[PDB]
Amino acid sequence: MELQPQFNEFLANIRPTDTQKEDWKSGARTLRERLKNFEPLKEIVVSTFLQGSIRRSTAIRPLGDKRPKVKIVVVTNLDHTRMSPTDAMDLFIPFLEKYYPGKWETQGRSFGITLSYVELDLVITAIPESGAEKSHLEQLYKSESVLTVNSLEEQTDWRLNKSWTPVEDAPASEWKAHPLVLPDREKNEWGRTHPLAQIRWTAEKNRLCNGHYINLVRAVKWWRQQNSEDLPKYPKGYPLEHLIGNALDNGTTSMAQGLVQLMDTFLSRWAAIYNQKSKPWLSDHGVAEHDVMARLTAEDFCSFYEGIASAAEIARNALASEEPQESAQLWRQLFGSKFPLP
Ligand SMILES: Nc1ncnc2c1ncn2[C@@H]1O[C@H](COP(=O)(O)OP(=O)(O)OP(=O)(O)O)[C@@H](O)[C@H]1O
Ligand SMILES: Nc1ncnc2c1ncn2[C@@H]1O[C@H](COP(=O)(O)OP(=O)(O)OP(=O)(O)O)[C@@H](O)[C@H]1O
């Protein structure tokens, strides 16, 4: 059966606790307030906004004592053609030493701030556009739509529009073709990322799937976490979320039907790629030219495909079972101890 109440309880059990939520909310608010009132950066920092699976409501709670990774984007007005990423990041060392001495480090393209209950991951970005387009983008990044600390799940009325207040999405000509530039992973060069586009696409897909998309992402992340020793190291994180969003059809009815449908569509759609021992090329919702599966290997994708085949057999039988305890036993075989029984 579908067992929708049990699925709701499982989702509530795999969400980050309200404690951790308030923790990263307070951390982000404090960092933003300190950045806004820092004199040497008052002419540089355009905005500071939350991103990642936390804001997109696609994050699962950490294990053990592990801190929740809080991803923060710092939008500046620097010229990326005349400054390397290391210059932009060096601009922020005084702020860190003043407000987080002994707590901050450089993790390649990000700043890692180890706080008491959370870890703040700060990426330093810039706006490639100039003139009126740059001013309009700065106005958008300083709007309440971007500066919100609540996740997508906490406000279904959220849209990507500078006039939104806690109204539809803004037309695509105002944000789609305008990504930020961030530091590259290895090289000291600027790459392109569009987190706002990703968040807006996630919200749209969740609305098209009747609020089941982010929950299905959480469920598949929890499944991958519980069966980690049988599954490949990757995909996990955003590439996994993208695979799930690609596999899921619109108009999702329930958690169980949506899960079975997404697993079936994943299996049938990539069967040719699997038999060719290859990997899909999937366009990023933020930067169209980017392959989300660029760093994923073919062997890992095929191992994940086999794992999805097994999980899909189990989920099909869990959905087909007409006895509640039987369906629940199969759903727990897929999801583990934190799935409740009727
Ligand atoms: N911490 C982050 N914050 C915002 N965007 C990110 C972050 N990490 C990755 N991205 C986006 O996702 C993509 C994944 O890039 P990854 O770090 O896996 O390899 P890369 O060498 O940076 O990619 P490329 O060379 O293709 O730009 C990046 O192009 C970037 O646009
Ligand atoms: N390969 C990629 N393609 C497109 N966007 C990416 C990619 N990798 C990361 N990003 C973007 O950069 C953000 C930060 O990436 P991070 O390095 O934290 O990976 P992650 O921990 O898997 O992300 P998340 O916290 O969202 O699961 C992600 O939320 C995502 O929006």
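Residues 1-166, 179-354, in that order, are what chain A shows, numbered as in Swiss-Prot.
According to its header, the structure was obtained by X-ray crystallography, 2.7 Å.
Just so you know, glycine gets a Cβ as well, placed from its N, Cα and C.
Record note (Swiss-Prot) on the mutagenesis of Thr30 to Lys: No longer interacts with Cap2. According to Swiss-Prot, the mutagenesis experiment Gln51 to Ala, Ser or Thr carries the annotation: Significantly decreased incorporation of GTP but not ATP, makes 3'3'3'-cAAA. The annotation ATP acceptor binding site is assigned in Swiss-Prot to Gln51, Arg109, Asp196, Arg197, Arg204, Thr205, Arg307 on the grounds of experimental evidence. Under the heading active site, Swiss-Prot lists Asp121, citing a curator's inference as support. Experimental mutagenesis at this site is recorded by Swiss-Prot as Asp196 to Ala, annotated: Slight decrease in synthesis of 3'3'3'-cAAG. Here Swiss-Prot flags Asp196 as Mg(2+) C binding site. In Swiss-Prot, a mutagenesis experiment is listed as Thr205 to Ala, annotated with the note Decreased incorporation of GTP but not ATP. A mutagenesis experiment is reported in Swiss-Prot for this position, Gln210 to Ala, and the note states: Nearly wild-type cyclic nucleotide synthesis. In Swiss-Prot, the entry for mutagenesis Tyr250 to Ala states: No cyclic nucleotide synthesis. The structure shown retains the original residue. The Mg(2+) 3 binding site annotation in Swiss-Prot covers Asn258, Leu260 and rests on experimental evidence.
Overlay of Swiss-Prot feature records on the structure.
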residue	record	contacts (Cβ under 8 Å, 6+ apart)
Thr30	mutagenesis position	none
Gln51	mutagenesis position	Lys71, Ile72, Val73, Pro207, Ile211
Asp121	active site	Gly52, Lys69, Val70, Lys71, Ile72, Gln107, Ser110, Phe111, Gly112, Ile113
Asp196	mutagenesis position	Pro85, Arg109, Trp202, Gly203
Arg197	ATP acceptor binding site	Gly108, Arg109
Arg204	ATP acceptor binding site	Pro128, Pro191, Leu192, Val193, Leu194, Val299, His302
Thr205	mutagenesis position	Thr125, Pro191, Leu192, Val193, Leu194, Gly298, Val299
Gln210	mutagenesis position	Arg56, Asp296, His297, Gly298
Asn258	Mg(2+) 3 binding site	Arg281, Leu294
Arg307	ATP acceptor binding site	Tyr246
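Of all Cβ atoms in the shown protein chains, 24 besides its own fall within 10 Å of the Cβ of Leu260 (Mg(2+) 3 binding site). Cα-Cα distance from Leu260 (Mg(2+) 3 binding site) to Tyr250 (mutagenesis position): 15 Å (rounded to the nearest whole number). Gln210, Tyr250 are the recorded positions among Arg109, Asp196, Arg197, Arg204, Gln210, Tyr250 whose C-beta comes within less than 6 Å of an atom of ligand 2, given in sequence order. Every protein chain considered, the tally of other Cβ atoms within 10 Å of the Cβ of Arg109 (ATP acceptor binding site) stands at 18. Checking the recorded positions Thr30, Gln210, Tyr250, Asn258, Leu260, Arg307 against ligand 1, the ones whose Cβ sits under 6 Å from it are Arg307. Its Cβ placed at the centre, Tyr250 (mutagenesis position) has 15 other Cβ atoms within 10 Å.
The Cα of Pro166 and the Cα of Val179, which border 12 unmodelled residues, are 11 Å apart.
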